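Colleague: Quick one: the structure is below, questions incoming.
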Amino acid sequence: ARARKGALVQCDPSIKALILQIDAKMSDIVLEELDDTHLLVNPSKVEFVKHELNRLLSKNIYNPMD
Amino acid sequence: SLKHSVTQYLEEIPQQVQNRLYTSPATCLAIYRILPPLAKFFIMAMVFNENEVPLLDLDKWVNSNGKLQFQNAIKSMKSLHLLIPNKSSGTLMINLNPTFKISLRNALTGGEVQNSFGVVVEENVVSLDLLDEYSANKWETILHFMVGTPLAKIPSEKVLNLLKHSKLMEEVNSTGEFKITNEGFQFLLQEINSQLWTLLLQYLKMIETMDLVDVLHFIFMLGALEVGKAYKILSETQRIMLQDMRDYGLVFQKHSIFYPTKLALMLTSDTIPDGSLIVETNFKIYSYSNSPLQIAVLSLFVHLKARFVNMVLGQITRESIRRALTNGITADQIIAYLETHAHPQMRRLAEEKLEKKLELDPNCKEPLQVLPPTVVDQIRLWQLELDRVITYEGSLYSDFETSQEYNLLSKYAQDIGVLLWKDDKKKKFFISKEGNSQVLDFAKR
Amino acid sequence: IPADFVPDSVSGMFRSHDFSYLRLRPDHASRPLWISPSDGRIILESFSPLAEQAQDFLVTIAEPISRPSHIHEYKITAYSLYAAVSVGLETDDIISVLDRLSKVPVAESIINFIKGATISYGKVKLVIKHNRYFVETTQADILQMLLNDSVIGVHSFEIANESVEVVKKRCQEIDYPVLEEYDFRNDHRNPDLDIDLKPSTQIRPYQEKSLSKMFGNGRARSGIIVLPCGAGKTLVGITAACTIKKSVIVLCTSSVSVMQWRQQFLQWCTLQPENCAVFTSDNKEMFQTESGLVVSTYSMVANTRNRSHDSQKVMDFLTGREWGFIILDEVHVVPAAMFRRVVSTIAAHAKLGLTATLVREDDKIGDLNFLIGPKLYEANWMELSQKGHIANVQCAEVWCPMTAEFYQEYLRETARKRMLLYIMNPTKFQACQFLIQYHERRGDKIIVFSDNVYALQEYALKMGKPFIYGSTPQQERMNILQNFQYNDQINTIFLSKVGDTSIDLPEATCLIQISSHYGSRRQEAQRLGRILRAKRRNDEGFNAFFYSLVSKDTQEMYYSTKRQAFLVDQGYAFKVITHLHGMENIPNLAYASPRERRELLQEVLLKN
Ligand SMILES: [Mg+2]
């Protein structure tokens, strides 16, 4: 008896652990986890964690070339 | 697919409107130029003997080597309502469209042309210094407007409405600016007559009465016209769209006379070289092409350095590459521009090594990239590192009873084009919100 | 701007950069030169007439930014202008030649840059009158400018001889540069060391040009020469000593290497070891001939804090003897604290600093302006590669996909211990297992470099193969290298930060790396110099292989790309290896078991 609305993104183990980091540096946003290719996130903060994903790979590479 | 898009629009146009379009010799000549060599051969074979032929005679004449293109020609010929295939006396009597037939006959014989070649005034002026230069000026202004650099001479208001309403150069008024869509980078990548066809296709798509056959016929005689002469100012709708395309820079009009520039011939047909760009593992640009337009279109995705008379130089940066990717420009669009701007030395060396490796093996234990990938695959691995994800947001179910029901519901969603994701191992799939109600109704039934 | 030049609509991003205001001459076809008015960055066309003749003066007056296949990039600098006017090439002849080979009218900013690059050459000269720096001038005219400066303390005077190093910098800012051009033949007081060579040795033309660099006048011009690895730089230095023919010593901060240059020296030269001597950590016995050699090490001068009296007597003896010329090998480490004291201690009438790479972690390479002088000669890597004078090498980068568990532990790890944690991914073990299988199937000699000596021992012990690190007994080390070189059955070696240098191994042909310092461009290039001297370099079908196992999704991406960009600047791009063929075709993959991955993570956790 469980069928609840959520945003399911096909993902990777690495970006899954990045989403858990998002939870670490600001908690209780992302809701539950199914596997490495299925996580469930707050549908209000999908774009918040999308732009946080953007600054995450910005911190990962940062590609200066100046 | 340009002639294919024209033929598709003509087949969307209903049969009697098409037959109205087949009335006049200039329109029939333009359609005679559109049709394939086989269909052209069929109509010129038929036009001088008025005998309805069975299809079996055509089958006897046709050698089966060109049978596929024969079927394409007769399928377009039938679907354009230009053929009359009826199985009278059991066998398929074939007939060309008679209005098309008589108008082609009058065009070939020089008979009744009704000035569909053009309502002439024949008060010719020089076209090299007036018509070509005015056309180059106005087309330069709209080209830099489509680049994005500021320029004083903006386009007209109706073509500004074309860019606003159409998905081509989305004038995002929330930002207040015209913006480059992916469709419009495709527009930029298009050929010159391809761009003209796209402009008229959008303009005819949104224009309504402005009679449709007036638009059709007037455009076909506009393509049929020649250069540098004065002509009579025709219908009213044709006259006001004539003044409209005068504001487009296409005709030099002295407010009844008008002087059609080189662009009418450009619409009729097309026309270490220019645009041959030396690729570099150093990612430095030695273009064999210089124009203010060239610098204007290359600045969108290249850090540039300086301009010389043929070699404008610069450097590809990954910031410029990501700038292009954030502009909505496809990596396929960027690399497609790179094959349009390939260079002869690297092309010769790639052909020699292509023959050398195909002498050895087709596989070669490496991915396939014929152009030198040290410029290309560094960008293309970063372009593989451009999107590399996929996101589903909305309704999602799980843990089905049987795999057959899973495949049935998922396959049904794929058939109606509302399936976004599936996974056979997890027996889960995602569908769009628009398709939710239809999938639920199918699930109940 | 000597033009009206209404700007392009997109010339705003040409921020003082649209240089089309200056006209194109009709001689743009034959001439190759375009001139930057502000930056001075200089454009050279490779497929243009007389570019080969003009490129010599392009190196002489300008520095080369880059020399790719089609369009070379140069840049005028005051350093190379000083080198050109020290050779002797007057301003109006230089201006006439460059405008005669310039497609465009020359910018007066660059012209007056050349005019302001006019020095008092031949006007200040220090002479070492038997370990006594007498700073002469050619005229009393120099003295009136020089007395305006007051840092100090025909006409010479007292200077603190250590302070000569700093007042050389000081006279570089007040623009009266001293020159060091030894009149050894007019210095009859120092005993000459007349030693020749054999006719069987063959001097290559770039080495001949390098010998012509300090011998434009015959006086020994002191300076810098940097050449690629394995270019016979020892033989060039031996030739330079054999034409200088005076008392001379050789220095380098190592031991095994210093004794093998002693061997190489006394091999090809006609000088007997009677004139030679050696002073290092082990043995401290000198020759007593009036002229000869003490080939030695920085070790014996960099430490005087705790030395034996045997050491003390030898450093007293070599300080007492005044030498003529000195050789500074691997000069990229000398400008540190105890290391450039060798320049202050040793007084020789001519200097030369030598290294494989003139790059380091900072701009203490600019101290050579006031340490060892200008740069005399350099060779080109692509030129010697395509001429077969050095190797033609395929360079590859191997991205190891970072596994999930080591990734999440890497993210919860502290910053400087993150390095080992990303290195300990088992996917790296699997990939290098298949690669060593494929290249020993190819029969290649494979070399692994790691900064962590423990991680290098981990990889070597997992492979069941010998280990080479910084602090092992020497007899075990010579046993391993004897087995590898002499024994054909031993072929694969795991090297480290003492094995990248101090040994001479041209046999290396396939190189892999897994770890280094943050910005060790220089140490990375010293690692790559081992396979630069691969002597199988003239036959077709030869392509030496370089690999680098980098763990993905890390800032090791940034670190590796920042370190490897120096080699790209040398002209060595790295091909893509991300998905490879045969990852599954090898039947065994090292810690392919997820429980084995967990146990390896448990081991690195227990150490952590
Ligand atoms: Mg080497």
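Residue numbering in chain C adheres to Swiss-Prot, whereby the residues present occupy positions 100-252, 313-767 in order.
Heads up, the Cβ atoms here are built off N, Cα and C, so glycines get one too.
Pulled the feature table from Swiss-Prot, pasting it below:
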- C:373-535: domain 'Helicase ATP-binding' (DOMAIN)
- C:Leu386, C:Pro387, C:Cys388, C:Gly389, C:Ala390, C:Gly391, C:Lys392, C:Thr393: ATP binding site (BINDING)
- C:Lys392 to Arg: Lethal in vivo. Defective in translation in vitro (MUTAGEN)
- C:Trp427 to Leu: In suppressor mutant (VARIANT)
- C:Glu489 to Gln: Loss of DNA translocase function of TFHII (MUTAGEN)
- C:589-743: domain 'Helicase C-terminal' (DOMAIN)
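Show me how these features fit into the shown structure, please.
Modeller: Cβ neighbour count for C:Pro387 (ATP binding site): 22 (other Cβ atoms within 10 Å of its Cβ, all protein chains included).
Within its own chain, C:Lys392 (mutagenesis position) has C:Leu386, C:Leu513 as residues 6 or more apart in sequence whose C-beta sits under 8 angstroms from its own.
In the three-state DSSP classification, C:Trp427 (variant position) falls within a helix.
Counting Cβ atoms from all protein chains shown, C:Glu489 (mutagenesis position) has 20 others lying within 10 Å of its own Cβ.
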Colleague: List the other residues in this chain whose Cβ sits within 8 Å of the Cβ centroid of the ATP site residues C:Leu386, C:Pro387, C:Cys388, C:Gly389, C:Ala390, C:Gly391, C:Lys392, C:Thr393, in sequence order.
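Modeller: For the ATP site, the extra neighbours are C:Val395, C:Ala515, C:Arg692.
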Colleague: Measuring Cα to Cα, tell me the gap between C:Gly391 (ATP binding site) and C:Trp427 (variant position) in whole angstrom.
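Modeller: A Cα-Cα distance of 12 Å.
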Colleague: Going by C-alpha positions, which of the recorded positions (C:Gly389, C:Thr393, C:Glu489) is nearest C:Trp427 (variant position)?
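Modeller: Comparing Cα positions, the candidate nearest C:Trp427 (variant position) turns out to be C:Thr393.
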Colleague: How many neighbouring Cβ atoms, not counting its own, are there within 10 Å of the Cβ of C:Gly391 (ATP binding site)?
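Modeller: Its Cβ shell of radius 10 Å holds 19 other Cβ atoms.
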Colleague: So, three-state DSSP: helix, strand or coil for C:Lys392 (mutagenesis position)?
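Modeller: It is helical.
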Colleague: Checking proximity to ligand 1 here: which recorded positions out of C:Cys388, C:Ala390, C:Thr393, C:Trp427, C:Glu489 have their Cβ closer than 6 Å to it?
Modeller: C:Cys388
Colleague: State the Cα to Cα distance, in Å, between C:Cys388 (ATP binding site) and C:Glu489 (mutagenesis position), rounded to an integer.
Modeller: 11
Colleague: Do you know offhand how many angstrom separate C:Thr393 (ATP binding site) and C:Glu489 (mutagenesis position) by C-alpha?
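Modeller: Distance between the two Cα atoms comes out at 12 Å.
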Colleague: Using a 10 Å cut-off, grab the number of neighbouring Cβ atoms around the Cβ of C:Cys388 (ATP binding site), all chains included.
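Modeller: The answer is 20 other Cβ atoms.
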Colleague: Under a criterion of Cβ-Cβ distance under 8 Å and sequence separation of at least 6, what residues of the same chain contact C:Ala390 (ATP binding site)?
Modeller: C:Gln366, C:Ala538, C:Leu543, C:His548, C:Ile549
Colleague: What residues, ordered by sequence, lie under 8 A Cβ-to-Cβ from C:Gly389 (ATP binding site) and sit at least six positions away in the same chain?
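Modeller: Correct list: C:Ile549, C:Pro665, C:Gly688, C:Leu691, C:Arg692, C:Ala693, C:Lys694.
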